[PDB]
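Working notes for the structure below.
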Amino acid sequence: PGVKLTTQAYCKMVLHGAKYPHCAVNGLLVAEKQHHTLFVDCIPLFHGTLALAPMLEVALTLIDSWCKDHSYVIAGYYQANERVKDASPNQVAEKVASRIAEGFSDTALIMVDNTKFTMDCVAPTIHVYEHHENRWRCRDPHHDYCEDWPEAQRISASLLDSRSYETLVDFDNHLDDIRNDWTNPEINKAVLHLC
Amino acid sequence: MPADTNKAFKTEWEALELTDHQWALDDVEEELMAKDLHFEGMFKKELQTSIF
Amino acid sequence: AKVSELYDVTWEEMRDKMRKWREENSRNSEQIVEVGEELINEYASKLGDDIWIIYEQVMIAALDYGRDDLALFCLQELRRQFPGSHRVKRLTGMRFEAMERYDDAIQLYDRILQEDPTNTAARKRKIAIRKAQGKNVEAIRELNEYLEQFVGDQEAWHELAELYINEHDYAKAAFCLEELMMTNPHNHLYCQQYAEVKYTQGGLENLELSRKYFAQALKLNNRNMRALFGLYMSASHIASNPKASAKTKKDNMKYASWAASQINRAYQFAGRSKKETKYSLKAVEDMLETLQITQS
Amino acid sequence: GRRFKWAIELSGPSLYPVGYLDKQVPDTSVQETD
């Protein structure tokens, strides 16, 4: 089963990682339920301590309420480590992956690397882990998960060059300040306009 | 200024034995029946500031 | 916006903003260095005492951001006036650690300890060197050693709690947060973190303890919605468990229903701000209705 | 329980801390009034 994702979600993930480069970041990809797995968009969950179930329950239940409003389904959950020389999945990541795999039959664990994380990204710089309820832990050697690569580079370079990524909002900022949303409307407008 | 460390140690040892325990947290019912209007309070005044 | 921002400011406001940033100890190295080097080339006249702290802050930010040239530029200026100063030695050791050859930084810290026996900063930096060099267990042991030798620093307690969070040790982090809350009882943030830590532990008695701790800090600030959400789910979980009494479960349902109404009012008062807030109000409304039906 | 659906369960696998104590040692009762 191939894994395909739109440039919008990848830009969201990279941008959320850029927002907090000193702490670990967390995100949740969303697909469409109706063999290849297509990802629609991602939402950033939390940042910082990143070892708490209480707020995770709130966030995941809110996302579930969201997915039953516009007829969506939670695809998978992605996590980046704090240390640069760290590319191994933590226990919380596997627990969340199993929790999402109970419902959906296709949950990929996305790992953002840190060693190949610069302004001029080469290309893939994503680790796709394929986890289950059993002891199956395999990561794909190298495949193509993005649709158009040169256009993706142009938009990513424009987004990272121009300092317009301070507006990205997380679920924690929603609790701290109700006013900011969490769908990132301006980011969607920019991804549509740049194309 | 611990002039006599041992004597101060003993004095604090007996002072900590004298003091009792009264959990001031056990009274949570006062907040139970109340009103929440201050969170409406600066929420009005938290709109007015934008993001730099 | 860069030229526009640089136009509608004065050096006084910029210095005051930098002082406020120092007070709030935020992580904005990009903006700190952006306003740091700008006032070093525009004014560069007076406020020596302030500009020394500014030099140290700017170099600290540059060590984080991308620029060792300005770091060394400020290092020479700091060394020019005070030839023997242990703070500059610590800063140089931190930059050396950032670059390469951690062992010479360790040797510099050892010499600093040899000169001044009471140097908490050097020991903390060594503890951080072994946090990232080796495993976190040895760093935990050394942090405990320094904390035992002092038992003075709250930052050490919070760092120990943070390091114990990654090891899934809520028993020791419980004591850490209890001690850190005892000194500061008016800070509801530590109470909220302690309530979350106790909730993650599990158990009906721990659930009740976390619920009461959530409700205590809920009246000190009276706005934090994380604590109110945690209290509502604690009440719901108490209701879920079969091991409960009738009247306790009853009052727990009242607590949850009251928190639900407070959520509804909080989200309805945000609906007049924008025009997209009605949809989020709807979303939380379906969430609360589903949870209410499931509880009832 | 299935009622809560999303419920993440977190488990936990020389006595240096002075405070964290292995033995609970309850049963303290002091009554001194002079």
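Quick note: numbers on chain C are straight from Swiss-Prot, i.e. 2-297, in order.
The backbone N, Cα and C atoms fix where each Cβ goes, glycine too.
Among the sequence features in Swiss-Prot, the mutagenesis site C:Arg28 to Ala is noted as follows: Loss of interaction with EMC5. One entry in Swiss-Prot concerns the mutagenesis experiment C:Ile61 to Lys. Its note says: No effect on transmembrane domain binding of tail-anchored proteins; when associated with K-95 and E-122. One mutagenesis experiment catalogued in Swiss-Prot, C:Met95 to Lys, is accompanied by this note: No effect on transmembrane domain binding of tail-anchored proteins; when associated with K-61 and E-122. Recorded in Swiss-Prot as a mutagenesis result, C:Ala122 to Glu carries the remark: No effect on transmembrane domain binding of tail-anchored proteins; when associated with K-61 and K-95. Mutagenesis annotation in Swiss-Prot: C:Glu160 to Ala, described as Loss of interaction with EMC5; the structure shown retains the original residue. While the structure shown retains the original residue, Swiss-Prot records the mutagenesis experiment C:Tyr200 to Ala with this note: Decreased interaction with EMC5 and EMC8. Quoting Swiss-Prot on the mutagenesis of C:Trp259 to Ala: Decreased interaction with EMC3.
Where Swiss-Prot records a feature, it is marked here on the structure.
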residue: C:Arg28; record: mutagenesis position; DSSP (3 states): coil
residue: C:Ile61; record: mutagenesis position; DSSP (3 states): helix
residue: C:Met95; record: mutagenesis position; DSSP (3 states): helix
residue: C:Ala122; record: mutagenesis position; DSSP (3 states): helix
residue: C:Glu160; record: mutagenesis position; DSSP (3 states): helix
residue: C:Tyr200; record: mutagenesis position; DSSP (3 states): helix
residue: C:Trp259; record: mutagenesis position; DSSP (3 states): helix
Among C:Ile61, C:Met95, C:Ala122 [mutagenesis positions], residue with fewest other Cβ within 10 Å: C:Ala122
What mutagenesis positions from C:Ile61, C:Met95, C:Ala122, C:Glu160, C:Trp259 have a chain A Cβ less than 8 Å from their own Cβ? none
Filtering the mutagenesis positions C:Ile61, C:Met95, C:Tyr200 for a C-beta under 8 angstroms from chain B leaves none
Under a criterion of Cβ-Cβ distance under 8 Å and sequence separation of at least 6, what residues of the same chain contact C:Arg28 (mutagenesis position)? C:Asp65
By Cα-Cα distance, the member of mutagenesis positions C:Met95, C:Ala122, C:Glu160 nearest C:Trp259 (mutagenesis position): C:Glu160
Cα of C:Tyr200 (mutagenesis position) to Cα of C:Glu160 (mutagenesis position), in Å and rounded, measures 20
Provide, as an integer number of angstrom, the distance between the C-alpha atoms of C:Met95 (mutagenesis position) and C:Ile61 (mutagenesis position). 9
Taking just the CA atoms, what is the gap between C:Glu160 (mutagenesis position) and C:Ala122 (mutagenesis position) in Å? 14
So for C:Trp259 (mutagenesis position), how many other CB atoms are inside 10 Å of its CB? 17
Within 10 Å of the Cβ of C:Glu160 (mutagenesis position), how many other Cβ atoms can be counted across all chains shown? 20
Roughly how many angstrom lie between the C-alpha atoms of C:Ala122 (mutagenesis position) and C:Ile61 (mutagenesis position)? 15
Within 10 Å of the Cβ of C:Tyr200 (mutagenesis position), how many other Cβ atoms can be counted across all chains shown? 26
